[PDB]
There are 2 protein chains.
Amino acid sequence: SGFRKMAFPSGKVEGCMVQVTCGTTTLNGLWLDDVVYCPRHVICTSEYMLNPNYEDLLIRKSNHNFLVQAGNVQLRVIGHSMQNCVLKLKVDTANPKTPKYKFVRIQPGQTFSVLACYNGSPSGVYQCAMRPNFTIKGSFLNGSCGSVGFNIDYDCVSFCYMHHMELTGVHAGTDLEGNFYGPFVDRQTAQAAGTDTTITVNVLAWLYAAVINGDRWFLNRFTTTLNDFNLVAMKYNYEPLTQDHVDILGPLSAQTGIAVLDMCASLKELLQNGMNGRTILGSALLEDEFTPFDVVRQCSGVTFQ
Amino acid sequence: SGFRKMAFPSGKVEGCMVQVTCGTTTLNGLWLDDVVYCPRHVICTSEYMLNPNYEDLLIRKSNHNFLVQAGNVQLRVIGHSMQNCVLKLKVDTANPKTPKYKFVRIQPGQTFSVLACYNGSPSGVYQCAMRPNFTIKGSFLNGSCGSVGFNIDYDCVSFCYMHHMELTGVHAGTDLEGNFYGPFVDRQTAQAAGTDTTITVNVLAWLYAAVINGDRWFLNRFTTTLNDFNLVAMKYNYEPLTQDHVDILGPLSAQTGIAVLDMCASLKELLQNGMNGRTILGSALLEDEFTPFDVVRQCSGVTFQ
């Protein structure tokens, strides 16, 4: 019993973090086999943080301009190239701690773990969601660039995020092929995050977790239709609900015996009348950063190795 | 910028988790050098979950009654003994992944990371606090017994908690010398958790984190004394505040320029008037599971290796 914001165990990723220095800039890189991946803006200098030409900046570098260190060992850079917004540094030694991995691009509403790092050294792990506006509400200080986000699926690490920049309180980055999430660029412009919305299917999954854990006070006997619900949801800046979402919630409906559309009726009331000073799973707000799979994993107990 | 419930990287601990089976009972153990530590109730059977005599149960066992597996490798048990509520299983192979470690007993209000495990396999990591009533509000399903709680101090893992039982929604366990936190026993009796209170010094540390991150709406120009504050705090089930707590908050007072007693005045108002539908660091409740050190670590950026 109980319900926590739970991150994936980070051991497999900790062994891939290295420090990358170019000039006076130091940040983090990801070392898989004989390639180190890091944000390309490690080659930028003040004058260039405004309007950089990365192809120009890269052609003026050579392999020995890149100091890469895995702890105390130094890695020899034997080749470099750029793929979109990441730099791929070829090194002379393959990481012997390379896990089984793949590179995946996630969708808004999906969650992952972030291993926050400074100077190549792991500092903390936490769980977050990709927001509908393609930012994450992370926790990052200067020097955290190159920290990665990941999920663990069986024995396999799915890398889905590399941190690049902070934009007025929230955080933006790329997948591991170097393509940004959202309409952001790795330079100084007037870019801001767009309007965020609440991830409705995640709120419903969390209300199911609450029932599983004994919080039942918000239930009622009413029911509703997808279209009546989506009418009220749009008013409160909630993502609309599809039939696909209903099916995804199937397992949780089965385990609690409460139909999805029954639960939607409870959500509709919570949105119109409020919490009334009561809490749900220790929160006074409706929580939207747990997916249906997160709830199943924590309320049924899947492991990895 | 940003503020998250951040756990320690778990890699160093993942390499010490093993599976321990005795009879039909399987749970988790901690393998450091050539000793496996696990809850002693792994030797109990139904008839004994009520009123067990553990010395009797242990004398009727031999080394080959204990199946210990580190992944796929099996470990040979060459000796066993009991220290308070833990079992120490001597095995024929020293764990080569044994980190630098020590065994510490924590105080209520202190936080640590939990590596939740099933069948010896790590499943998730999360941060929690030891409550003033000596329970933790964890997330554990059947089979999680033997999962450990820890902090990382420099290069050194401080083990502080081993999970033993669930008591009506909350969780109870021992230090690694086998002594329970709180007045609990590892048998079936009528034991319940006592009344919990809110950890005041932690709430103040969190309000400082909020200011550091730009949430200032709750501040005011008033001030107060320790005794006036503690008078109102007792009314709301808050732990009283000592001069020691004030000193601990020193660094955060220095960084924000807001005196502790100034901040206490803001807390006093929040307790008497409420949140008024506004949030602090994304919460509509006063959060008490971040220590002053947690805030410094996240808002200044200490790493480990």
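We're sticking with Swiss-Prot numbering for chain A, so the shown stretch reads 3264-3430, 3432-3569, in order.
According to its header, the structure was obtained by X-ray crystallography, 1.9 Å.
In case you wondered, yes, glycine gets a Cβ from its N, Cα and C as well.
Taking all protein chains in view, 22 other C-beta atoms sit within 10 angstroms of the C-beta of A:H3304 (active site, for 3CL-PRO activity). The secondary structure of A:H3304 (active site, for 3CL-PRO activity), as reduced to three states from DSSP, is helical. Annotation comment: Swiss-Prot describes A:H3304 as active site, for 3CL-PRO activity, evidence class sequence analysis.
Around the Cβ of A:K3353 (variant position), the number of neighbouring Cβ atoms within 10 Å comes to 15. For the natural variant A:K3353 to R, the note given by Swiss-Prot reads: In strain: Beta/B.1.351.
Here the residue is the original one, while Swiss-Prot reports the natural variant A:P3395 to H with the comment In strain: Omicron/BA.1, Omicron/BA.2, Omicron/BA.2.12.1, Omicron/BA.2.75, Omicron/BA.4, Omicron/BA.5, Omicron/BQ.1.1, Omicron/XBB.1.5, Omicron/EG.5.1. Around A:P3395 (variant position), the same-chain residues at least 6 positions away in sequence with a Cβ under 8 Å from its Cβ are A:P3371, A:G3372, A:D3460, A:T3461, A:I3463, A:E3503. A coil conformation is recorded for A:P3395 (variant position) in the three-state DSSP classification, outside any helix or strand.
A coil conformation is recorded for A:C3408 (active site, nucleophile) in the three-state DSSP classification, outside any helix or strand. A:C3408 (active site, nucleophile) is surrounded by 25 other CB atoms, counting those within 10 A of its CB over all protein chains shown. According to Swiss-Prot, the feature active site, nucleophile maps to A:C3408.
Listed in Swiss-Prot as a natural variant, A:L3468 to V is described as follows: In strain: Zeta/P.2. DSSP assigns A:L3468 (variant position) to a helix in the three-state reduction.
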Local Cβ density at A:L3468 (variant position) - other Cβ atoms counted within 10 Å: 26
Nearest recorded site to A:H3304 (active site, for 3CL-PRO activity) by CA-CA distance, among recorded positions A:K3353, A:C3408, A:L3468: A:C3408
Per DSSP, three-state class assigned to A:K3353 (variant position): strand
